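Heads up, the thing below is written out as structure tokens.
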Amino acid sequence: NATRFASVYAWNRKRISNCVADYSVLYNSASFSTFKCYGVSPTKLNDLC
Amino acid sequence: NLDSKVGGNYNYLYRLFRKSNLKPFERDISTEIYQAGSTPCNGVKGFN
């Protein structure tokens, strides 16, 4: 939801640690055009650390 | 040298996805469409 994003070559890398990750909100918000994962199902992420 | 064919052999079938793991002495012959995980996709193709 940030105003501006970095360029595809300028892409910033954000480190995320020491917090809770809730992916059930982003999946049911219908705020995405497409959602796809590789090797891990999205609902399993709730039970994984 | 026998069963392998050029482009793949689709005659042999296997079940890749299921809701829960089967018990010993338990089998599934059903080819019907089932849910591929814990995602509320209702079994239909798509939604991962």
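Residues 440-487, in that order, are what chain B shows, numbered as in Swiss-Prot.
Including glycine, each Cβ sits where the backbone N, Cα and C put it.
As given in Swiss-Prot:
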type    : residues    : note
VARIANT : B:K444 to T : In strain: Omicron/BQ.1.1
VARIANT : B:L452 to Q : In strain: Omicron/BA.2.12.1
MUTAGEN : B:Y453 to F : Decreased HLA binding to NF9 epitope. Increased binding affinity to human ACE2
VARIANT : B:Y453 to F : In strain: B.1.1.298
MUTAGEN : B:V483 to A : Increased resistance to neutralizing antibodies
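Features per Swiss-Prot, on structure.
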{"residue": "B:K444", "record": "variant position", "DSSP class": "coil"}
{"residue": "B:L452", "record": "variant position", "DSSP class": "coil"}
{"residue": "B:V483", "record": "mutagenesis position", "DSSP class": "coil"}
Rounded Cα distance in angstrom between B:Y453 (mutagenesis position) and B:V483 (mutagenesis position) is 19
Excluding near sequence neighbours, so keeping only residues 6 or more apart in the same chain, what lies with its CB under 8 A of B:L452 (variant position)? B:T470
Residues near B:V483 (mutagenesis position) in space but at least six apart in sequence (CB under 8 A): B:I472
If you count other C-beta atoms within 10 angstroms, which of the recorded positions B:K444, B:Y453 is the most crowded? B:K444
